[PDB]
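Chemist: Here it is: the structure, laid out below.
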There are 2 protein chains.
Amino acid sequence: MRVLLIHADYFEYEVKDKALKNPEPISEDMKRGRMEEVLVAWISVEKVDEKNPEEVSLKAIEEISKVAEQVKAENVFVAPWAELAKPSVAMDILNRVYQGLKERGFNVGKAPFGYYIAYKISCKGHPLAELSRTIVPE
Amino acid sequence: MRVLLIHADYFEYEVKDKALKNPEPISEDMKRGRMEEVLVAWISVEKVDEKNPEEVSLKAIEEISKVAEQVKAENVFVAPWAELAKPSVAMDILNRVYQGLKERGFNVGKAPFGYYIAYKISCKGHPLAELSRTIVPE
C-alpha cells in the first residue's frame, strides 16, 4: 500500500465520470463534499496487499492516526488513489481504514469508489503537511 | 525517481520555512507564483537516480512531455517533492528536467529548492488528470 498525506486548510471534491463500469452507487448529495482543517489520505492499494488485507488496514489506520495526532487534525478524509489490487480488495481495505479512523475518534469523510473525481486542495506547507508512507504485509 | 502528475485548472504556491539550512536563495517575487491550465509535476529524486542522473532526467522530460501533449497542456510546473538523493543530485536533476521541458516548447515554471511550500491546486478530474510514473536507471 502507498499513502500520501496532505494536511489541508480545505479539501473539496466533485465526482466526474465512472472509472469502473460498475462503480459504487451514489446519491446526488454524495457527488460533492468539502472538509476544512483536514488530513487528506490518498491510499493506493497494491497487489501485495491482497496477501493480508487486515494487517495492512490496521497499519494504515495507525500511521494515518499518528500523523493526524502530530498535526492536530480532528478531520480526516480517505481518498482512493488509482500492480493494483482487484477492486473488491481495494474497496475492502478502504472501508476498513475509514471505519478504523472512525473508531479512533476522528470526523472522517470518504470518496465514492470507482470514479474520476475533480478536487481542490490547499496544503498548509508546514514541515509535516505533505508526507508519504509505504505499508507492506510483514 | 517517482513522479506525480496532476493536470490542474490552477496551481498557486507560497514559500514558507527553510527545509534545508542552505536553501536556494530567492528574490521576494519568487516567494509566490501561480499558473493556470498547467501540468504540475512533483518529482522525488531517489538515491538510485545518483547512478545515472542524465538518463533519469531525459526519461522524466520524455514522460512529462508525453502526458502534457496527451492532455493538451502548454504550461508545466516542476515541483520538488521530499532513500532520497543528496540535495546536489536532486537539484541537478530538477534543473535538467526544467531546462529540457523548456527546450521542448512548454511554458515552464519551477519552485525554489529547499523550502516547505504551501500550495493550492485544482485537479481537473478527467481520466488522465492524476498519474504517476516510476523512473529507474536502466
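The residue numbers of chain B are those assigned by Swiss-Prot, with the residues present covering 1-82, 87-142 sequentially.
Structure determined by X-ray crystallography, 2.0 Å.
Cβ atoms here come from the backbone N, Cα and C positions, even for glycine.
Under mutagenesis, Swiss-Prot gives B:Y120 to A with this note: Isolated domain has nearly wild-type deacylation of mischarged L-seryl-tRNA(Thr), no longer binds L-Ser or L-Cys. No activity on threonyl-tRNA(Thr). Same results; when associated with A-134. Here Swiss-Prot notes a mutagenesis experiment, B:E134 to A, with the remark: Isolated domain has nearly wild-type deacylation of mischarged L-seryl-tRNA(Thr). No activity on L-threonyl-tRNA(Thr). Same results; when associated with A-120.
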Chemist: Could you state the whole-number distance in Å separating the C-alpha atoms of B:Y120 (mutagenesis position) and B:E134 (mutagenesis position)?
Modeler: 22
Chemist: Please name the residue among the mutagenesis positions B:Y120, B:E134 whose C-beta has the most neighbouring C-beta atoms within 10 angstroms.
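Modeler: Highest number of other Cβ atoms within 10 Å: B:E134.
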Chemist: How long, in Å, is the gap between the C-alpha atoms of B:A82 and B:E87 where 4 residues are left unmodelled?
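Modeler: The unmodelled segment spans a Cα gap of 10 Å.
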